Amino acid sequence: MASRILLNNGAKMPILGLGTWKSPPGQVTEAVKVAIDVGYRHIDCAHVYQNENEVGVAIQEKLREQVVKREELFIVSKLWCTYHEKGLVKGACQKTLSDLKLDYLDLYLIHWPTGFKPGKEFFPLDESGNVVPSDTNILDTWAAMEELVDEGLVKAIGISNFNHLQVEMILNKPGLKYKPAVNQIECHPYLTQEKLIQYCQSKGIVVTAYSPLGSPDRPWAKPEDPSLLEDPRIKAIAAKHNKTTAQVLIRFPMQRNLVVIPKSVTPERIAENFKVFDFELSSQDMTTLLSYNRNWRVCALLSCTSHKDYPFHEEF
Ligand SMILES: NC(=O)c1ccc[n+]([C@@H]2O[C@H](COP(=O)([O-])OP(=O)(O)OC[C@H]3O[C@@H](n4cnc5c(N)ncnc54)[C@H](OP(=O)(O)O)[C@@H]3O)[C@@H](O)[C@H]2O)c1
Ligand SMILES: COc1ccc2c(C(=S)N(C)CC(=O)O)cccc2c1C(F)(F)F
Ligand SMILES: COc1ccc2c(C(=S)N(C)CC(=O)O)cccc2c1C(F)(F)F
Ligand SMILES: COc1ccc2c(C(=S)N(C)CC(=O)O)cccc2c1C(F)(F)F
Ligand SMILES: COc1ccc2c(C(=S)N(C)CC(=O)O)cccc2c1C(F)(F)F
């Protein structure tokens, strides 16, 4: 398996990266350092994860140690919902860059299509339990993202949690300068996303799969929720290969020509999770895992369902 995939901006993106949502500041510097040591080159970051400073320390240390050079790293971050106004986008990106201690990002994504009220809080809600939106739209934010490419701050721009009609709005934008390079979406055996994946691949847009292990540390996990890592049918495939269930779950999107970003702050798991280039899931494994789709999301974000740009009402 080739370890990078070609983007529509000409750059090559590593198909297996390290996720950092919920990685505590106190553990993420070691996590990123060990990830780089064992071969990860792609780190998936976000301002809202509130640990970009500590990710930055790790990257800077590995550059100083001469373990990697900046050109070999693929660093991704995301524009948070409260910064969709055009006049706020450059500062949001530069805050990330300054916290990461980088002078460019390889990829910058609109984190969610939904703009939130600008201000200090990240998840502004009202007394009904619903998010407080901003008067921003997808096209104007996308234009602001384009400016970041032209000023040299990011090498590629993309989107996350966009449904196919929202992607099409950008592809159809009057005077579009850069197509999205990537759509990062939830994807795993219980949410296999065939239709949205087909749409994006048909357009030349690479898909990144998030929460590939089913995000068992997500704050809202409930005991009755299905659990990928404990699913006996996936254990049985793992057993056949003398691999772990996580390893099966990571290799699965790889063989669908997706990028995947499993998260861990545990050095042993970080190393295990990267050890997926030495086996192949069979055609039976692959189709059996696809057959487990339930269209079930760990990231539904029910607090956002009234937002005009909530992405998961459409079929895909
Ligand atoms: N764009 C967005 O809207 C969005 C949304 C969600 C996630 N993401 C990205 O996708 C990344 C991955 O998703 P996620 O963080 O939700 O969850 P995930 O990667 O599906 O699962 C992470 C969890 O699995 C555990 N784990 C990791 N490797 C393991 C292994 N080999 N064996 C057993 N347990 C293991 C981790 O524990 P420890 O860390 O304690 O080891 C943590 O509890 C995120 O961190 C983020 O970068 C993006
Ligand atoms: C800004 O929002 C944060 C920030 C940090 C987290 C964490 C982090 S990294 N911690 C609570 C720190 C720690 O585990 O020590 C874990 C789960 C959700 C988070 C969230 C979330 F909003 F998802 F709840
Ligand atoms: C779970 O909710 C958390 C958890 C942690 C944070 C942090 C973090 S990661 N900490 C204060 C640092 C730490 O816990 O070590 C920063 C800002 C908002 C958070 C939030 C918040 F929801 F407020 F956004
Ligand atoms: C779009 O709405 C979102 C999106 C993400 C969050 C998160 C985050 S940071 N995640 C689910 C992780 C991510 O989006 O990468 C945490 C708490 C509330 C959220 C909300 C919301 F506030 F509305 F519930
Ligand atoms: C653990 O901390 C949580 C947990 C859940 C939320 C939510 C909710 S209820 N969800 C993300 C669940 C959902 O909307 O589906 C919205 C905003 C902030 C949250 C936070 C936060 F800390 F960010 F305030």
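Using N, Cα and C of the backbone, Cβ positions are placed for all residues, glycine too.
Features as listed in Swiss-Prot:
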{"type": "BINDING", "residues": "10-19, 211-273", "note": "NADP(+) binding site"}
{"type": "MUTAGEN", "residues": "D44 to N", "note": "Reduced glyceraldehyde oxidoreductase activity"}
{"type": "MUTAGEN", "residues": "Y49 to F", "note": "Complete loss of glyceraldehyde oxidoreductase activity"}
{"type": "ACT_SITE", "residues": "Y49", "note": "active site, proton donor"}
{"type": "MUTAGEN", "residues": "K78 to M", "note": "Reduced glyceraldehyde oxidoreductase activity"}
{"type": "MUTAGEN", "residues": "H111 to N", "note": "Reduced glyceraldehyde oxidoreductase activity"}
{"type": "BINDING", "residues": "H111", "note": "substrate binding site"}
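Projection of Swiss-Prot feature records onto the structure.
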| residue | record | Cβ contacts under 8 Å, 6 or more apart |
| --- | --- | --- |
| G10 | NADP(+) binding site | none |
| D44 | mutagenesis position | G17, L18, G19, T20, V76, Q184, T208, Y210, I261 |
| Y49 | mutagenesis position | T20, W21, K22, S23 |
| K78 | mutagenesis position | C45, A46, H47, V48, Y108, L109, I110, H111, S160 |
| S211 | NADP(+) binding site | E186, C187, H188, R218, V298, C299 |
| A221 | NADP(+) binding site | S215, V298 |
| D231 | NADP(+) binding site | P189, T245, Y292 |
| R251 | NADP(+) binding site | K243, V276, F279, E280, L281 |
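There are 25 other Cβ atoms within 10 Å of the Cβ belonging to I261 (NADP(+) binding site). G10 (NADP(+) binding site) carries neither a helix nor a strand DSSP state and counts as coil.
The sparsest Cβ neighbourhood within 10 Å, among the listed recorded positions (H111, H241), is found at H241.
In this structure, none of the recorded positions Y49, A221, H241 sits close to ligand 1 with a C-beta under 6 angstroms from any of its atoms.
DSSP assigns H241 (NADP(+) binding site) to a helical segment in the three-state reduction. Using a 10 Å Cβ-Cβ cutoff, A271 (NADP(+) binding site) registers 16 neighbours.
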